[PDB]
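Asks: Just passing along the structure, written as structure tokens.
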Amino acid sequence: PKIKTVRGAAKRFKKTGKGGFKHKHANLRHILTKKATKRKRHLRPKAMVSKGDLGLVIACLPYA
Amino acid sequence: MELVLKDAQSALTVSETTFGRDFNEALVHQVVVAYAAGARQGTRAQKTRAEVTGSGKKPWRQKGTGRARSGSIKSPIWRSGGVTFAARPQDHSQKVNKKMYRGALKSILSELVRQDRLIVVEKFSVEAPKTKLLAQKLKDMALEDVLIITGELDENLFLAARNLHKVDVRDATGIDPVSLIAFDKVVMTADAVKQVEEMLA
Amino acid sequence: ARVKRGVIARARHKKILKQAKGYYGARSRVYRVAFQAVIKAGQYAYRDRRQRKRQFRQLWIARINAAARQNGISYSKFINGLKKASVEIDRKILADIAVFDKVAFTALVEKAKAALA
Amino acid sequence: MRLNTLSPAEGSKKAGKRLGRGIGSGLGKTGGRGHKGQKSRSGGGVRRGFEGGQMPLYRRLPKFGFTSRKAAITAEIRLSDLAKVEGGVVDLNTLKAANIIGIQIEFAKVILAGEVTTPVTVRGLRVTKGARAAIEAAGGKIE
RNA sequence: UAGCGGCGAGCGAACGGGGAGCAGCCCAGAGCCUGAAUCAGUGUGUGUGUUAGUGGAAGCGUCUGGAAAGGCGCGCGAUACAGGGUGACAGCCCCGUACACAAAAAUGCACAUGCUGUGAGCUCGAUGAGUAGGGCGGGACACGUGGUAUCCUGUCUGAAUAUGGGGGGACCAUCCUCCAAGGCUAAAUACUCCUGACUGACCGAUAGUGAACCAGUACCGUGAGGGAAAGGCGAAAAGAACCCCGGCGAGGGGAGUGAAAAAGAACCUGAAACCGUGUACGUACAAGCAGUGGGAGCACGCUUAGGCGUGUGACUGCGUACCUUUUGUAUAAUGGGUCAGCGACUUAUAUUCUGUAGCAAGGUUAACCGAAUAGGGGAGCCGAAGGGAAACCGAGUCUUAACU
RNA sequence: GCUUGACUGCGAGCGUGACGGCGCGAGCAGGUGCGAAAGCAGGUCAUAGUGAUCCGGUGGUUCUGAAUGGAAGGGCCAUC
Ligand SMILES: [Mg+2]
Ligand SMILES: [Mg+2]
Ligand SMILES: [Mg+2]
Ligand SMILES: [Mg+2]
Ligand SMILES: [Mg+2]
Ligand SMILES: [Mg+2]
Ligand SMILES: [Mg+2]
Ligand SMILES: [Mg+2]
Ligand SMILES: [Mg+2]
Ligand SMILES: [Mg+2]
Ligand SMILES: [Mg+2]
Ligand SMILES: [Mg+2]
Ligand SMILES: [Mg+2]
Ligand SMILES: [Mg+2]
Ligand SMILES: [Mg+2]
Ligand SMILES: [Mg+2]
Ligand SMILES: [Mg+2]
Ligand SMILES: [Mg+2]
Ligand SMILES: [Mg+2]
Ligand SMILES: [Mg+2]
Ligand SMILES: [Mg+2]
Ligand SMILES: [Mg+2]
Ligand SMILES: [Mg+2]
Ligand SMILES: [Mg+2]
């Protein structure tokens, strides 16, 4: 049968032009008063998935 | 390209793309193999450990007897009942790209011309549906194993050739790769040549 | 396409049993035992192609020692003398001469003694 | 050229691994699975994304965004496609007739990809600044 | 894919598009009308099919052999060289096959007619209430109560009624679209206990059905139930008259049959484990994975020896099986009494990479149609553009009031 | 003594982690405090003082809004 997509992964990763995946940074949901503005500012933009983790992401998203 | 007619001693202008191209062995091989695969009737089956007739009773208790542990009388290790990976009916057909199929035919036809196996005639017919009549005609033309391709399938010719094992009569739309290679000689009528050109283009 | 294994299996077993002829009891009769014996035998033979060379040199040396002492010199000194006299005859040949041509062996000893002097 | 003379091209047909068929093969006994463990068992192995019990990457990271639904019915047209409409007037209907976009497409935009060398009249389609220059340079009109 | 989801494991549409097949009607009623189609049954007459059948071509000589269909040499038939049998492999020996024909009687189907139940058409009406909807509790919808439309109803309620009502995914307005609470309806679709024909890169007696054989039997169980083993003389029984030993035995030796009886019914071929008889060599003062390296003597062949060949092997160096599992096994750790047969990385569908082949900014069709591996079919799918959560912009775009 | 730089958007380049992450940072734009001025200030001598994701809550922002106009719900930013 057709491979099924891990739906949770599909809501967290988006494929880019050259084949990488972008994702949102963690640690920016709650408990924010104690965090410094510099730290929070650097977490706001989207980031790329590291080389070590690409294999896992690709397995979860066969139709990306 | 000019194909000399055997009976008329007159040339017939044909396309160089169809009758003069080089022989691609790898392409022809793939198409020939696919044709044989498409003839297979994959009708067979064996019984797995689930389909063998018998009960699901454990033959003896797990521990206590000095015997190897058993669970089913239908185990593939045991005599009578098993077949670990039992076969099921399957389809062996392969996909041949339309362009690859046509390209193979062009290679085959071109090679036949180089090997002087393609005989082109104006017309090929018998007066009556009599096998004896056809046999004599072929003997006059020094032919035995021959694939005769005609523009229009003549009923008399078809009937006269049924009992000749080494002779096959076909129409232009019926050519297939294996047949062109299998038969020693291929006889084509002028009309058939034209239809083949348009088909292959 | 079911494949029966009988013909091929028989041929393989007979091949091993043919090499086990002469062996004792089950070692020349039963395949399981014969296979182990045939493997072992080959392992010894590989080792012994090397050991054969060691044993024969040892034999030649012992014979040269005896023959030299009959002429009044030890093997160690005899070899040294031949080296100093630039004689390149090997031990296989020396042992052969010591047994078959005792006169020629005496001449070799004298040459060795002269070089040592 | 005979049925007992045809050969495949070199490299086209590789053999195939057959496990558990002796020492000489190189895949005998364990058959490439190593010794013991979950991964050596028949039907054994962990599911996709499993990293032990550590919270997996696809659950450690936050979800973001939403699906538009308007994007599904929007398409982009290259300058190369303009010459395939057969008629000289590029509309939503004509593009669909030429099998360039799709029956459900409702909005289309022409972008600077490829080149247009024929006067065309684009009607009812958004055009990028770059594409506009190219079309007008070729002698076309964007209505 | 959109969604659903301890947003975990998982579950998973629709709109729209391409095909196969297509067919619409009746009551809730009264006049004008009448049997108008049609359907059901029952006749009859046709056509065709089923259930027995009939005819059906053409060869001899010679060699080998127990036997010719084989070899060799000449002939002949073929709309028949599908298949089977015959003393070895037969187009022409036999049964068939292609092809051409046949039904007293029963029956299927298609028609044409006869009869019977039937009853069109037209005008004017009418338009399915404990129902729709609601509250409570459940269930079904891809949709787990969620912001949840829609469907069903156990319980309690309860409208409007063409000037009316339902739906368009909370809900309201507008617009569009349809008419519930009565009922019929062929085709395309699913399946095979059973009948006939044909086919197989399906099996060939531990395989294939459990069962090639008097098998759901023998046997086991109170019962439900469980459930075997077991095929082959020869072309033809020509299956061994008669004689001899023996208990008017068993068994055997002759004779005879046969191509063959060492094909004799415990019957094709007849492997291995295992058990014997005969011959050559070794062996009764010598200590252990039984071999391996050296090696005398003896026997038998060869050769005019010729340190050749084959068998045996006194004496001597070296030498603690195999598998598995382990840091590590002669291990007194596991497994195997032996032989023969069987016994474990497969198959389907998706997805990615490599090789190879075709075509190339393009590549390729699926279902389906079809004179069927051809050709048709481009519905789709992947690629040629990306950035952004998105609107959107686009060789750029996002971020920011704006970017060095 | 005077004050709010315990600023907002960014960030060359480094350090340290398997990863999720964490840390140091000149300089640039806007606005600010102190000082006559050069200048200094994006918390505290430095190194502990902490909790992913999901599911919700509150404020802002038409970015989205299942016939259409709204709305509900969702997204984005701040925060619990
Ligand atoms: Mg937030
Ligand atoms: Mg039970
Ligand atoms: Mg079986
Ligand atoms: Mg096709
Ligand atoms: Mg290895
Ligand atoms: Mg193991
Ligand atoms: Mg381990
Ligand atoms: Mg492992
Ligand atoms: Mg299309
Ligand atoms: Mg006949
Ligand atoms: Mg109604
Ligand atoms: Mg309703
Ligand atoms: Mg209700
Ligand atoms: Mg709506
Ligand atoms: Mg059986
Ligand atoms: Mg047998
Ligand atoms: Mg008797
Ligand atoms: Mg026998
Ligand atoms: Mg002893
Ligand atoms: Mg241990
Ligand atoms: Mg050891
Ligand atoms: Mg042991
Ligand atoms: Mg012991
Ligand atoms: Mg044991």
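Determined by electron microscopy, 2.1 Å, according to the entry header.
Cβ coordinates come from backbone N, Cα and C, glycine included.
For the published mutagenesis B:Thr131 to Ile, Swiss-Prot gives the following note: Does not regulate the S10 operon; assembles into ribosomes in vivo. For the mutagenesis experiment B:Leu134 to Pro, the note given by Swiss-Prot reads: Does not regulate the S10 operon in vivo. Here the residue is the original one, but Swiss-Prot notes a mutagenesis experiment at this spot, B:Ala160 to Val: Does not regulate the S10 operon; assembles into ribosomes in vivo. Quoted from Swiss-Prot, the note on mutagenesis experiment B:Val167 to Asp is: Does not regulate the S10 operon in vivo. For B:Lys63 to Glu, Swiss-Prot lists a natural variant annotated as follows: In strain: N282; confers erythromycin resistance. Ribosomes bind erythromycin poorly and have reduced peptidyltransferase activity. 50S subunits assemble normally, even in the presence of drug, but assembly is cold-sensitive at 20 degrees Celsius.
What's the neighbourhood like for these features in this structure?
Replies: Long-range Cβ proximity for B:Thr131 (mutagenesis position), meaning a same-chain Cβ under 8 A and a gap of 6 or more residues, is found for B:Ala160, B:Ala161, B:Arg162, B:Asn163, B:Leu164.
Proximity of B:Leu134 (mutagenesis position) to non-local residues of its own chain (separation of 6 or more, Cβ distance below 8 Å) is seen for B:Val126, B:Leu157, B:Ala160, B:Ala161, B:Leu164, B:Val167, given in sequence order. Look at B:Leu134 (mutagenesis position): DSSP puts it in a helix.
Under the three-state DSSP scheme, B:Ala160 (mutagenesis position) falls in the helix class.
According to DSSP, B:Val167 (mutagenesis position) sits within a strand segment.
Sequence-distant neighbours of B:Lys63 (variant position) (same chain, six or more apart, CB under 8 Å from its CB) are absent.
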Asks: Can you tell me how many other Cβ atoms are located within 10 Å of the Cβ belonging to B:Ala160 (mutagenesis position)?
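Replies: Its Cβ shell of radius 10 Å holds 24 other Cβ atoms.
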